[PDB]
Each structure stands twice: as C-alpha cells, then as structure tokens.
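Report on one structure; see the data block that follows.
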Amino acid sequence: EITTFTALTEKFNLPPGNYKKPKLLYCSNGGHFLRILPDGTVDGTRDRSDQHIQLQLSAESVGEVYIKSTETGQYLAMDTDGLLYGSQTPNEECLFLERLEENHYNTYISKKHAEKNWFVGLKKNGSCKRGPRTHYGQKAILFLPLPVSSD
Amino acid sequence: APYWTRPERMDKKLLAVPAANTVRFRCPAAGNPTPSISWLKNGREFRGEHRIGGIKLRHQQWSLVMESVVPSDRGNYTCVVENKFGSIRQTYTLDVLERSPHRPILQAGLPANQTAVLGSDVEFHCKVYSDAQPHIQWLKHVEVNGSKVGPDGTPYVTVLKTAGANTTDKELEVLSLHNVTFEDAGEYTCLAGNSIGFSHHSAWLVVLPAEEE
C-alpha cells in the first residue's frame, strides 16, 4: 500500500483552516464563476482568469455566510428587487443562508428575503437571475465551490 | 470533412461535479465518410478501462460515459474527429469534488491542556477541516452563582472576546489570553459550528505563582 511522509507524520489529515482560504463559486447551470464586477454588478463567466471570481466566504453565525471578493472588498448582496449587487459595507442585505443539498450542490438563500426563497442562481447565458426568478430545483441556483486554480 | 452537428451546445468544457456521479462527454459529428472519434485523458489516449470502474463509451453517439467519477478523473478530456478530408477536435475539462456533508472535524488534542505562570499570556489552538462554512467560537466554562451546570443540563460558559487577531497561522484558530490571573484557570472550549450540526473540543489551563518546590 503506497502512501507518503507528511500524512504518516501529520497530526491532522485534512487541510487546516481551509474555510479561511478563498474559492470560486461555480454554477451548475452554465459553467460560470460567480462574478462581482469591479463596478459592482454581478454575473457569470467561464474565464478561469476573471480577476473577480475569487470569493472569500465567512460566517458570523451557523449557516449564515458572507460572499466576498479577494480583489475589491464587495460584500455581495441582494436588493429588495431580487438583484444581486455588491455592497461596500456589511449589511443585512448581504447575508446568505448556505446549505449543502443532497446533490451535494450548495445553494444560497437571501437570508433577508428567505421567506420568499430567493436564491443566488445564474441564468443560463450567465447573467444574474432576478431573485423572484429563481425556483428551488433549477440548476441555476446550484452552485458548487472550486479551487482557485486547476491541478 | 467532419463537422460538429451540435456546435451551439459545445462551449461548456468546465464540468465541475460531485463525486460518484456518472458523467457523459459527447461531441456529435458527421461527414463523408463517417469520421472517427478519438479520445484521450489529460492529453493521451484514454483507454476503454484506462482507469477503475472502467468506461463504456458509445463511439456511435460520439460520447464518453464515465460513472462514479473521482477527483483522480479530473482531466481536460478531448475528442478528436479525424477524416480523410479534415480533422477537428474540442476539449472538455472535467473535475471531481468530494463534498464533506458533516460537522466541523477538529484535529484531536487541540486545544490541549496547558499550564502558565500568573501574568504569562497564553494561546490555545484549533485545526478544523470543514467544507461547510464553520463558525468557530471560544467558550469559557464559567460557574453561575453556585453550579457549573444550569437547568438545561448543559454547562455555563461565556463567548470570549477573541483576544487579538489572525496573525500566527492562517490555518489555525488560536485564542490568546494575556495576564492570566489565577482566574482564567477554568476550562476552555473550541466550539466549531456548522450548517450541519456542531462539533467541539476543550482543554484546561492552570496558573501558579513564581517559585515552586
């Protein structure tokens, strides 16, 4: 049975603090990497180089999390209309509820509008989806984290 | 001369997917005569069993169906349509993840019981793998007027300030006490919360004067 050093001498066999590092937020619908455009609008993209797909998440409480960019510092959010933008300040408008769906895909629900079930999906072409537009079940809302670079 | 009967549906090569879930890579073509379909992994002949679970591609449907995928499969897959009059080819980059739908997993022994002199300043650590966004907290097993355990059967504690910042290890989760009077001698807990239930460890600290034996 092969194996190596490191994990053989390790004291933990999982990447420590791996939730602190940033990642990309794929989207089961298209092939895009959620993007919070410098200006502030959000959308899709396949450009594995897009300097605005490197998201840095965090949770001030269980389940609730902030989605953020490693380039600017835009606290992605959803407006009363169902529009995903990118607040500059952390505010109730930018708190999402994260959940690992049986299809092992995560889904974000605009905590604030939770009651209405508005997700952070992405319309096929790769454009942001209007809150109300989302439906629990469409690939649009099924995001799947990804490492910054390939391997 | 071969051509993609379905071009429009062929700009999606990025296929990030969860483990053990069948994958189907295809790229329809045609021509005069029927062109061949060549495959390969990472960039070199993908055997019809080139890996565990083996494959089962329908060289007729211009597909490459793989089941129960594994991260070890993640590899830009390319199709090659070669014909006497032309040869076209497009590549799909596959990936495979293995989600950890659990609570935060915390390396053992951490935090670990330790000792210190009064006015000594200490730290306590915490490794935590945790796919799902964890929400790490540091408790202090305080004792409400009399007993350490309240009517909830669960211990009395208090969330702790945070004592400093990130600094040290961007991979660990330290809690830094400072003047540590013979008052921080209680028990400290690292409570790693998570969308999927809570996980947690604990440890003790003991502080003494300045001589000994």
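Chain A is numbered as in Swiss-Prot, which gives 5-155 for the residues shown.
Header entry for method reads X-ray crystallography, 3.2 Å.
Quick reminder: no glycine exception, Cβ is built from N, Cα and C everywhere.
Per Swiss-Prot, the features are as follows:
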- A:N33 to A: No effect on integrin-binding (MUTAGEN)
- A:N33: heparin binding site (BINDING)
- A:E102 to A: No effect on integrin-binding. No effect on integrin- and heparin-binding, loss of FGFR1-binding, defective in inducing FGF1 signaling, cell proliferation and cell migration; when associated with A-109 and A-110 (MUTAGEN)
- A:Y109 to A: No effect on integrin- and heparin-binding, loss of FGFR1-binding, defective in inducing FGF1 signaling, cell proliferation and cell migration; when associated with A-102 and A-110 (MUTAGEN)
- A:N110 to A: No effect on integrin-binding. No effect on integrin- and heparin-binding, loss of FGFR1-binding, defective in inducing FGF1 signaling, cell proliferation and cell migration; when associated with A-102 and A-109 (MUTAGEN)
- A:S131 to A: Decrease in LRRC59-binding (MUTAGEN)
- A:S131 to E: Decrease in LRRC59-binding (MUTAGEN)
- A:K133 to A: Loss of LRRC59-binding (MUTAGEN)
- A:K133 to E: Loss of CSNK2A-, CSNK2B- and LRRC59-binding. Reduced integrin-binding; when associated with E-134. Defective in integrin-, heparin- and FGFR1-binding, and defective in inducing FGF1 signaling, cell proliferation and cell migration; when associated with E-128; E-133 and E-134 (MUTAGEN)
- A:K133 to R: No effect on LRRC59-binding (MUTAGEN)
- A:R134 to E: Reduced integrin-binding; when associated with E-133. Defective in integrin-, heparin- and FGFR1-binding, and defective in inducing FGF1 signaling, cell proliferation and cell migration; when associated with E-127; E-128 and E-133 (MUTAGEN)
Chain B sits near which of the mutagenesis positions A:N33, A:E102, A:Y109, A:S131, A:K133, A:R134, counting only a Cβ gap under 8 Å?
A:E102, A:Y109
By a 10 A CB contact count over all chains shown, which of the mutagenesis positions listed here is most packed: A:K133, A:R134?
A:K133
Where's the emptiest Cβ shell within 10 Å among the mutagenesis positions A:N110, A:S131?
A:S131
What is the nearest of the mutagenesis positions A:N33, A:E102, A:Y109, A:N110 to A:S131 (mutagenesis position), using the Cα of each?
A:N33
What's the CA to CA span in angstrom from A:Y109 (mutagenesis position) over to A:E102 (mutagenesis position)?
10
Check each residue in the chain of A:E102 (mutagenesis position) that is at least six apart in sequence and keep those whose C-beta is under 8 Å from its C-beta; list them in sequence order.
A:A63, A:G67, A:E68, A:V69, A:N110, A:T111, A:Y112
As a test of the contact definition, list every same-chain residue at least 6 positions from A:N33 (mutagenesis position) whose Cβ is closer than 8 Å to its Cβ.
A:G125, A:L126, A:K127, A:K128, A:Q142, A:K143, A:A144, A:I145, A:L146
Three states by DSSP: which one describes A:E102 (mutagenesis position)?
strand
